[PDB]
Structure formats: C-alpha cells, structure tokens
Amino acid sequence: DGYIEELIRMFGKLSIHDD
Amino acid sequence: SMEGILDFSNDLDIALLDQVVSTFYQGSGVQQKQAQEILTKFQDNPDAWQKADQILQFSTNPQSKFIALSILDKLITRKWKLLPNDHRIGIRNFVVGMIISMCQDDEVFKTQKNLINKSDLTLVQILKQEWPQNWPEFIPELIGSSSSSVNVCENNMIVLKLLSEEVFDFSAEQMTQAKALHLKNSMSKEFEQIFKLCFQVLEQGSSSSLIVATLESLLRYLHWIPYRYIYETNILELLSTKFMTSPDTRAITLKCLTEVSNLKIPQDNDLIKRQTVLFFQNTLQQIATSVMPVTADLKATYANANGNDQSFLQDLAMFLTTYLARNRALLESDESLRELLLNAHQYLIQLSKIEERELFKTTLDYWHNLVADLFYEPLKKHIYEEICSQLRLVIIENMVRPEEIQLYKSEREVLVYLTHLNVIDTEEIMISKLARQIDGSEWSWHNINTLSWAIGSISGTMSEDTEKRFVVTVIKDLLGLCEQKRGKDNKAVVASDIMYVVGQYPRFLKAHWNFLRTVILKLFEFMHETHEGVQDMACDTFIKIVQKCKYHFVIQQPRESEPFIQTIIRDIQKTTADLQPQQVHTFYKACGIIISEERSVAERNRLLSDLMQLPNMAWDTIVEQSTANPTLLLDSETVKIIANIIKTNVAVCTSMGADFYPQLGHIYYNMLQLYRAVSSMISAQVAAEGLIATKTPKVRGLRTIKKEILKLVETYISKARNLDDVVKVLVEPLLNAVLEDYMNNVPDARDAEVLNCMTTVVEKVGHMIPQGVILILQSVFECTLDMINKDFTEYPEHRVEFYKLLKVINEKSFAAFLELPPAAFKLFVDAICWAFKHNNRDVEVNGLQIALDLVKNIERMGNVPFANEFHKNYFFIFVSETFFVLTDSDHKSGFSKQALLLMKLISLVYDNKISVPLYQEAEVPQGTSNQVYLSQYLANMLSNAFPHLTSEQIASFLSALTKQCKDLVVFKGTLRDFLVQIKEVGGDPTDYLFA
Amino acid sequence: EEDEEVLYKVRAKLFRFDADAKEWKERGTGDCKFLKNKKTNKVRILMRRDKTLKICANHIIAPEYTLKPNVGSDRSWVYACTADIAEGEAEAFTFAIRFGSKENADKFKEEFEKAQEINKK
Amino acid sequence: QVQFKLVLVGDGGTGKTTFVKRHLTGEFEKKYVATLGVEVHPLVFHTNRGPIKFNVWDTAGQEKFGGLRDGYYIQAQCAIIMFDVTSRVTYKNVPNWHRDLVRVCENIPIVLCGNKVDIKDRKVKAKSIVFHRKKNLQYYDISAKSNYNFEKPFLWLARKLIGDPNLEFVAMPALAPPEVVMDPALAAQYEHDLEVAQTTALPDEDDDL
Ligand SMILES: Nc1nc2c(ncn2[C@@H]2O[C@H](COP(=O)(O)OP(=O)(O)OP(=O)(O)O)[C@@H](O)[C@H]2O)c(=O)[nH]1
Ligand SMILES: [Mg+2]
Ligand code: NA
C-alpha cells in the first residue's frame, strides 16, 4: 500500500559512499 | 657395489640384500634412488621367487621378507598352475610354517604386524588357487588350531577377514565369474563352522586385540552372510551392549551395527522388528551412559580432535542415518519408543553442528530423507516439530553460496521442505538472525552473506501475500543495516546482499513495477561504482532479474510512456560508460533476452537495430578505415575495438538465436571480408617473424577476431529456424572465407574453432549441402590428420574438434565418405583406429562411435560393390584393432563401447549380413562360410597375441563370445573372463560356459 | 617485516627461465611487495606464494637491472637477478613477472624505477 | 624438525607428480612423464607449531611401472589417494588403492583428492563421491593447475600428525638480501641468456595471472 511506497523511497537512498 | 644381488650366477648374499633394502627405506638422496632401481630389477627377475624361502629363513630384515612375499604373490597370482605340484606343496608348507612360527613368538607377533599380515595375504592368494578342491581340511584345521593359542586365533581372524574381502568384496574385477561363484559357494558352505568360532571368541571375550580382530572379520562377513546368523543368535545383544562400553571394541562395533542395519530382512515378522528396535535402544543407551549425553557439544568435541573422537562421531552419524533411513517407522507408532526416536534425532542435530563439510553432507542427505517424508507421509510432522525447528537454525547458520551447486541445492531443498512444514518458524528465525546483524551481536561480512543466501533460498514456498510482507521487512531491515554501517567495504557487502535477495524474489518484482524499475535504476547507478566487485554484482543481478522478469521490460506498464526496454536502450552509452568490455557484453546479452520477448517482428527488428546502434556505428567506421588502409588494422587499439564489436554481437546472438538474423545480415558480408584481411595479416606476420609471431599480443589479438567471427556464425546457425537462408546466404561465403585459409596456413596458424564451426554447419544443414560437406573434408581432413597422427598430445583442441567433425559428417552426410578417393578413405579408417588408442576420453568415445556408425552406414547399403570392398579391406582391421584396445590394459575407460563395437562386428558374420567371402582365393576351402573363417582368424590372432593361452582356452572363449553376440551384458562378462585369463597361465577353459 | 614500509603491492605470477630445458617455469603466485628498510632505506621485492606463504622472490631492486618486454605478453617484464635468497643462498635467475593487466605491469615498472633511484642513494 | 613419510597413490595421469612438483618448486608441468616405481621428494612447511617435513613417496599409477607397489607403503605415517574428476575409471579404482594401502598401513591419516576440478567437463560429480565416509578419509576437490585447495591435504595431515587442530601455515621472516656487485666478465654471458628468455613466450598467456 503506502508501505510499498516507503520501500521504493528507502531503496532510492541506498548508496556506497566512504565515511 | 649394491648391484651384486642382481647377479643370479652366485648364491644370494642376504647381508647385501639387507643393505640394499635398508638404504632404500631408511636411506636418502642418490643412494636410495640407486637401491630403488636395484630392488625393482631384482623382484622383476622372473626367477627371483626361487630365492624366496632363503630370504624368509636367513634374512632378519622385515622389509626384505615383505619384498620376498611380494615376489611370491606375483608368482602365485600369475604362474602358479605352470609349477610342478611339489613346488606348489613346498610354497604352501613354508608360508603356513612361517605364519605359525611368527604367531608362537610373542615378541615377533607384537612387533612385526606388517610382515605377518603380508604372510596371511600370501596364504589367501594360495587358497584362491588351491581351496577347497586341493585343501579340503583348511577350515576344520584353522578352527582346531585357534583353540591352542590366542595369538594363532587372532591371526586366523585376520586370514578369514582377508579371505572374505578377496572372495566377496574384490572378486568381481580380479577373478572369472566361474571362479568367483566356486569360492563364494565354498565360503558359505563352511561359514556355519566359522561363525560358531567367531561367536565363541566374542562370548568368551579372552583378549581385546583378539576381540577387535574377530569384530573386523565380522564386519566383512556382514556384507554377504544370511541375516539368520545375526537374528537367531545372541550376537545383537553383544554388539549393542558389552562391545559398545569398551572404546577398543566400540569403533569396530558401530561399523558392524551400521552393516547390520543394511542386512536383507523379512519385513512382516513382529519378533524381528522388536530385535531391530532392541539393538538400537541398547546402542543409544550405551552412547548416553558411556560416551556423551544428548546435550553434549559434539561441535567442540570434533574440533578438539582428541584420540579417535572424529572417526567415532563420523561413524555415529553413519550408524544413525543408515538405521533411521531404513527403520525410523518402527519407532514412530509406539509411545514407549518416542524418547528413543527423538534422542537419536537430537544426536543427529548435534552432529549436524560439527564444522566438517563432508560430515555435514552425510547428515544433510538424512535430513532430506526425513523432511521429504514429513511433507508427504500423513500424521508424522507433529512428532518432529522440535527437531525441525532446531534443523531450521542449523541449515540457515551453515548456508553456503549458490556457487557451491551440490551443497547449496541440497541445503535449499531441505530448507524449502522446512518452510512448507512451518512458514511462521522459518520467518521468525530469519527475522531474529537479521536483528542480530543490526544490533551487532552476530554482525560479520560472512554472517550477513550466509543469512542473505538462506533468505534467498526459500523464494517461491510462502504464499504471495506472506512473501510480500516478509520480502519488504527483510529489504527495509537490510537498507537500514546499510545506512547504519560506515566505509565502502561494509556498505558494498550489504548492498550486494540487498541486491542478491531482490534477484531471488522475482514473483515480488513482477507484482510491483515501481519497485522493479527503482531496483534496475539503482543497478545502473552501481555500474559507475569503482569499488572491487560492485560492477560485476550489478551486471550479474541485472541479467538474473531480466531472465526471470523479461516480460515486464518489453510491455508498456500502465503509468509509463514506453516499454522500459526502450528507456534502457536510450541511455545505454551513459549506463555502460564505466564497465569493462565483458561487463558491457553481459549488459547487451540481458537486453537481447528482453528483445526476444517482443513477438511483433517489425518491433523486435527495430529494438534489435536500436540496441546494436553503438557497435554498428563503431563497425561502419572501422570497415571504412580498414578497407582504405590494411596497415591501420595492425594497431592494437583497433584490434581490441573490432574484437569487442564482434563479442557484443555474440552476446546478443547468444540470447536471441533465430531472432538475431537481421543484425547478422547487416554485418555478414564485411565481417567475412574482415576475416580474410585479418587472415592475411596473420600469415604476413608468421612470414616476417616466424612461428613465434603466433604468441605475440597483436597476432593473438588478430586470431581473437577470427575466433569471435566463427563463434558468432556457429552460435547463430546452431539456433537458426530458417535453414534455407543459412544454406543460400550464409554457408557459401563462410566456406570460401575459412576453408582455404585453414588448409594453406602452417599447423600453428590453423584455428581449431574452424573445425568446431564446420561441425555445427554439418549438424544443422549437412543434409542440404552435400557438395559443401565434400569441400569441408577436402579442406580440413588430410592436413588436420597430419597434425595429430604423430603422438597423442600435440594440437589437443584440433584433435578433439577433428573427431567431432568426422562423427557428425558420418551421421548426417555419409555420402561425402563414398566420394573420397580410396587412398583418402583408407586414411579415414586409419584415423578412427587412431582415435581408439587415445586415453583422452573425448577422442576415444568419438573414435568408437564413428566406428559403430560407419559399420551401420555400410550395413544399410545392402549387397553393393562398395559395402563388399569395405568388408574385404577393413572388417578384420576393425575386429583386430578393437581386440587390441580391449586386451592391452591401457584403454579400460572405453570397455563398454569397445565391447559394443566388437559385438556388432561379430554379429554381422553370425547373421550372414556380409555377402562376400572375407578370405583370399585359395586361403581356405571354396564352400567355407564367414562364420568358420572368423573363428580361424580370431583363434590364430589371439594365439599370436597371447601365446601362453592353450588352444582349448582360445576355442572356448570364442565359442562363448560368438554365441553370446546378441546379449551385450553376457558378452561383456565373457570379455572380462578373457581379460582375467590373459593375466595368468592355466586358466580353466570351462569358465566361458558360466552364461 | 615489522621494520619495513610497503611502497607498492600488486598481485603477480613469477617465472624462472630454465635455460637447460629452454622453457619458463612458474615459481609462485601472490602479492609482490616493494619493501623499504627503515635502517638502510634499501627497497627490495618480497613475494610470498598464496596459502603456503613460502617466499618465491627476495632480492634488492638493483639500479643495474633493466625490465625488458617478453615477446608473448603485453603485461610482463623480464630481468636478470644476480642474487635472490628465496630458496637458500644467493643464486642468479632470469625472472619474468606477469600481472592481471597492461596498466598493472606499467605501474610496476614505474614503481620499480622509483625504487632503483631510491637504491641509488 | 618433525619428519613424516607420506605415500601418494592413485591411477596413472591423475596428477600425483604434478601436485608434488607444484608444492616443491611452484611449477606446473604440462607434459605427462609416467613415474617409474617411486620418487622420494622431501617437502617442508612452516607452521605456528614449527617446521613440518614430509618425505613424499610419489608412487606410479600405471601397473607396468608399478615397481615395488605395496612395498612403498611400509612405515608410511600418512597418505593421499588421488583420482581425476574428469575420469570415472580413476574414482572406480580408489577402493583398490585404499585396500592395498590400509593392509600395509592399518592406522594412518588419509586424504582422498579429486584432481583437475579446473576442467569444465567434470565426469565424476560431487554427489557420487561418498567412498571416504565409511573409511574416515578427509576428501578435497583440488586442482594442481589452478591451485584450488592445493594446500588443504598437507594442512589436514599436518594437524593430524602433530595432533594440533589450530595448526596453520605461517610466513617465516624474510632475511635482508645482499647487494649485486655485478662483474663485467659475465656481462656478455647474461646479455645472451636474457635474449633467449625474452624471445621464449611465457606459458598460459590467456590465464587471469
Ligand atoms: N587440467 C589439469 N591437468 C592436470 C592437473 N594436474 C595434473 N595435470 C596433468 O595431468 C597429467 C598427468 O600428471 P602426472 O602428475 O604426471 O600424473 P601421475 O599421477 O603422476 O601419473 P603416474 O606417474 O603415471 O602415476 C599431466 O599432463 C599434467 O599436466 C590439473 O589440476 N589440471
Ligand atoms: Mg608420477
Ligand atoms: Na539463495
């Protein structure tokens, strides 16, 4: 529902950046 | 110095032998090598056995005596029946005498087991020859002799153990069928006497070393003896009680009870069922009180590796799995056996936690057998709910990567059954493990990878709605885990595992287009990441998702302007900019998979040309430059670009097959032009620089271009649906570009991929191009055979592809062999027989298959002058070359195919399918049938090849072989009996009447 | 190697020329390291085989040495070594070292030349 | 210096000698020269528990070149049985090799090795390799060619013979090497030997390294 949209939002921010 | 012993003129210097032997075993460097060559030439001396009783009497060196018995063994097994009968009695008496001598001396019996066990093995070689026909009293006297001395009784158990092994376990290869039956029947005739002594010793329990030896012999008896000796005596109580308490006897006892669990047993006897339950109850009871309780950490015990603990735990696993696989149903109905059932399974759970790959595979086979049963057999799961729950955690915590195919397949299968049996428990264990990654309790690169592979494995077992909530929970938790961690190293590992799990859940991806699109756009972002492994992970995941979800990329999704394939193709330059060529080829292959789903022809061809835009514009540029100046092609950068264009075409062709035609048509003409230009450049470099040129980067680069062109054409033709276009458009230009170039290059400049390519061409369209097939033979046959007919090693790739080519030509276009000049047809027969003599199994198998198919091709011709001339020229060449490799001991891998070919050749004559006499005018009487002449030719051939065989052996072998030539398995038996008899002198000719 | 600094570390396969047999023989596959001694400031090649960790190259990057191409490779260097102590006492070898790529090979030879003119001092 | 006798047995062509040569010098021998009788090669490993030396008796698989056969097994402390995963017959003969081996050596650690796993067309599948279970053999998939698990038979036997399950291979500290001090007398000699080297192609140039 909205929680499938929350998955899409969160998946978009997935990144590999050195910290 | 040492080479004195090799001089047989004089009496043997024992002290000299003992230094030669001693500087071999305890020596070093050049001295021990010199002694080694001396000792080898000594024992290989055919008269060496005469000087054997000397060494056993006068030598004090145990190694000298060992080697003396080896010399004897070689005589007994090979030349025994050639000896005068008083030599046979002599040898028997001083082997028996040496054994009782060493048993009577406790010092020698303790300290020289190697020499005693070797003496026993030598005695058993004599029994195989002489017992029981010329030694009826051996067993009665062995049984009576055992009462006199414990040491003699112990050694007698070792003799009986070896006798059982040699007759029942190792007879199949090493004896004729007849001799095997005779020795089996003799052992079972007198086994009653032997068992009584066995059981007597075990009950009286004199000495542990004697008891271990009796139980070792019993383990061998259990492979063949009838079940009544185990069930109608007290022996099950002894094995399962007193012998499980002592650690000396426990190792061997457990192995015995494992083989008891395998006995052939009547399945309808309530008393026998109770006996089967009882020995299990007794065994498990002794484990619990004497070894370790159900709760013991077997993982820690096994890891510590004290004494024989690892072997014991290996044997307990084998015992429980064997027994429960066969008998667990006996324990499932009675409430009093419930605790026994679950304790035995609780031991297996503890065994399943040991860090030992090969032990885990053993327990995993059992778990598979169990959970397979709980999934189908009614009213059984509730029994095992606590076992299965523990097992879920054991499989998950020990999950391996899919790269380990077998273990991963076995693990997935079990975990899928355990998910069907309790979805809720599986989900809880996997979510809890995930929480222990997030809080850092169990956090590790290995631990998150393991969990990812496990969560990935159970895809498609849950309902779609349960899977939806599970997948979302796992992805969100893994995404949070990635955010929480620091450093490219940590975030890359978690991002890979996120991407791994998503790829394993296609049903979820198909149902949620917005998510699938996000996943793919994220893979496109990762294709710009330089961190080690990310681009490979992104490309591997991309083609994996596409293989499963292709339909969702080729249709227009309701909220989208176009099919997503079109979007992928627009940004293909930008998306693949940072990938290595191999990664770009995977990407293009993935797009080819999607484009094959488009069933509108106009639309498929439009997407295909859209996808091939970049390689097609690089191509148009490079042919213009390459046609204008042939020098520009010699540049490395141009060779790499061209090779990468052709490889892009191979990649897309691999996934599109028949649908790739329009793209192949677009490049075909200029590609075959390029193939010729590149061919010339290669030949020109071989001319200026020599053969060493073929190893230079730039020539290897040029040859890659040729190989990738041949790969592209092979790949298309292999999958082509429109064979008329293959023949009328592809083939003639292909044959003109590759065949002459191959023929006229020096051997080291010839590409074996030409032969491979031609094999496929003949396979798919051989029937339609008979003149093309002849052109292929003329071009590659004689010059390839010359490369490979000097030894068995040089041009290995050409060798293998050569015989695949002849195989397919002999199947699809035999006509091409009828058109060969006789001289060249003779070379064809030489080339098949050449294949026979290979060890390389790819060549050997094709060799025998061509021979068999050729014989059948000639059969089909009927009574025609060519079939008649073939049989008169080549029939006996094929029989005698097949017999050569059957009997030479160097081609045992091809026995089945050799046997089949020989049977086919012999059956031709015994069905009168050969119309001409096989014999020369006035070589035999005028009337004589081929049957009679085959018998004479074979008799004479085997007589010369094996002169130590009698005329009676050869005649009997051949009467059996020829009458058995419609029954392959029996034929094979006769061939195996013949292979045993050529190894010895005085083989019984009656042995060939077994069948 | 607790008092030495890593200047360069690359994965490589090392070969030795058997002049008698007239062929190249693999000597080891592993991390080839350029180690600068804290005391002498002398840079050596130390190469250990994967898994066994046995030494298959141990010599000074001498300023005399010259990296030549091999006829068969775009990602290898050949050079005479007058004193390698991998397998006992200082012995002379004709080495070849092959890398994963042409750029690994080029970065090696540039790093090998840096080390030669550290060994000049 | 702990010293152990290792017998290496199995069918001709399985890669027993190639395997030993790989451990001795690091070379991979492409050519097949059948062993005659036995070849003894001393082999040393460096571990946390100190150096371990194997006297490796590399026996002949072929019957005609068999020589002393079971004579080579006398006083062996450990063994490797070798078969070829590409050759079904080599696995079928494993019980024969084990039988001959255990008769001479009753109580020794034994590793079963499937060689040539680098080859794509694997005839002897993982699922059918079960002989080791009842005989308490350690089993390893190995490749003398790719070095896949090439160290594991020796690590396993080392752990069994020394009786330490935590034993591991270690790097020995590397001695500072000497200065060249090249002599002009041999200048011409090296010039020539280096030209032959440069103009002989490195083997296996399509391999990853
Ligand atoms: N592909 C491949 N070939 C191998 C491998 N190991 C050995 N070979 C080849 O196998 C052949 C036989 O190797 P050897 O070591 O001589 O065989 P062996 O077992 O010693 O033979 P015998 O001395 O007759 O017992 C040679 O051509 C080797 O190069 C391997 O891991 N992979
Ligand atoms: Mg050998
Ligand atoms: Na998985």
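Here Swiss-Prot sets the residue numbers for chain D, with the shown residues being 8-216 in order.
Determination method: X-ray crystallography, 2.5 Å.
Backbone N, Cα and C define each Cβ position, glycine as well.
Within 10 Å of the Cβ of D:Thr24 (GTP binding site) there are 23 other Cβ atoms, across all protein chains. The GTP binding site feature in Swiss-Prot is assigned to D:18-25, D:36-42, D:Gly68, D:122-125, D:150-152; the stated evidence is experimental evidence.
One mutagenesis experiment named in Swiss-Prot is D:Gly19 to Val, and its note says Blocks DNA replication; when associated with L-69. Around D:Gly19 (mutagenesis position), the C-beta neighbours below 8 angstroms that are at least 6 residues distant in the chain are D:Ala41, D:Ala67, D:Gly68, D:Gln69, D:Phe72.
A simple way to gauge crowding: the CB of D:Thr25 (mutagenesis position) has 21 other CB atoms within 10 angstroms, across all the protein chains here. Experimental mutagenesis at this site is recorded by Swiss-Prot as D:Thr25 to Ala, annotated: Minor effect on the interaction with the alpha phosphate group of bound GTP.
Shown in sequence order, D:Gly20 are the residues of the chain, 6+ apart in sequence, with a C-beta less than 8 angstroms from the C-beta of D:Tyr39 (mutagenesis position). Listed in Swiss-Prot is the mutagenesis experiment D:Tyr39 to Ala, annotated as follows: Abolishes steric hindrance that traps the essential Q-69 in an unreactive position, and causes slow GTP hydrolysis in wild-type. Loss of one hydrogen bond with the gamma phosphate group of bound GTP.
According to Swiss-Prot, the mutagenesis experiment D:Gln69 to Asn carries the following note: Unable to hydrolyze GTP. Increases binding to BIRC5 and promotes exaggerated spindle formation.
Annotation of the mutagenesis experiment D:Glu70 to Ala in Swiss-Prot: Strongly decreases the relase of bound GDP. According to its DSSP assignment, D:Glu70 (mutagenesis position) is coil.
DSSP classifies D:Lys134 (mutagenesis position) as helix under the three-state reduction. Counting every protein chain shown, the Cβ of D:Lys134 (mutagenesis position) has 12 other Cβ atoms within 10 Å. In Swiss-Prot, a mutagenesis experiment is listed as D:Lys134 to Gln, annotated with the note Loss of normal mitotic chromosome segregation and defective mitotic spindle orientation.
According to Swiss-Prot, the mutagenesis experiment D:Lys134 to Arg carries the annotation: Loss of normal mitotic chromosome segregation and formation of sister chromatid bridges.
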May I ask which residues of the same chain, at least 6 positions away in sequence, place their Cβ under 8 angstroms from the Cβ of D:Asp18 (GTP binding site)?
D:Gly68, D:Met89, D:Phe90, D:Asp91, D:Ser94, D:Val96, D:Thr97, D:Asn100, D:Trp104
Spatially, and counting Cα to Cα, which of the recorded positions is closest to D:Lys134 (mutagenesis position)? Options: D:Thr21, D:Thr24, D:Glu70.
D:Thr21
Lowest local Cβ density (other Cβ within 10 Å) among recorded positions: D:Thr21, D:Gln69:
D:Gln69
Cβ under 6 Å from ligand 1: which of the recorded positions D:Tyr39, D:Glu70, D:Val124, D:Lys134 qualify?
D:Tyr39
What count of other C-beta atoms do you get within 10 angstroms of the C-beta of D:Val40 (GTP binding site), across all chains shown?
7
Near ligand 2, meaning Cβ under 6 Å from any of its atoms: which of the recorded positions D:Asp18, D:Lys37, D:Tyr39, D:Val124, D:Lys134, D:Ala151 fit that description?
none
Fewest other C-beta atoms within 10 angstroms, as judged across D:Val124, D:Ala151, which are the binding-site residues:
D:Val124
In terms of DSSP three-state secondary structure, what is the assignment for D:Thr25 (mutagenesis position)?
helix
Using all protein chains in view, find how many other C-beta atoms are within 10 Å of the C-beta of D:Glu70 (mutagenesis position).
12
Proximity to chain B among recorded positions D:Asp18, D:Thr24, D:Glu70, D:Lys134, where any Cβ pair is under 8 Å:
D:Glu70, D:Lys134
Let me check the 10 A CB neighbour count of D:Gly68 (GTP binding site). How many other CB atoms are there?
24
Distance check, please: Cα of D:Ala151 (GTP binding site) against Cα of D:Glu70 (mutagenesis position), rounded to an integer number of angstrom.
23
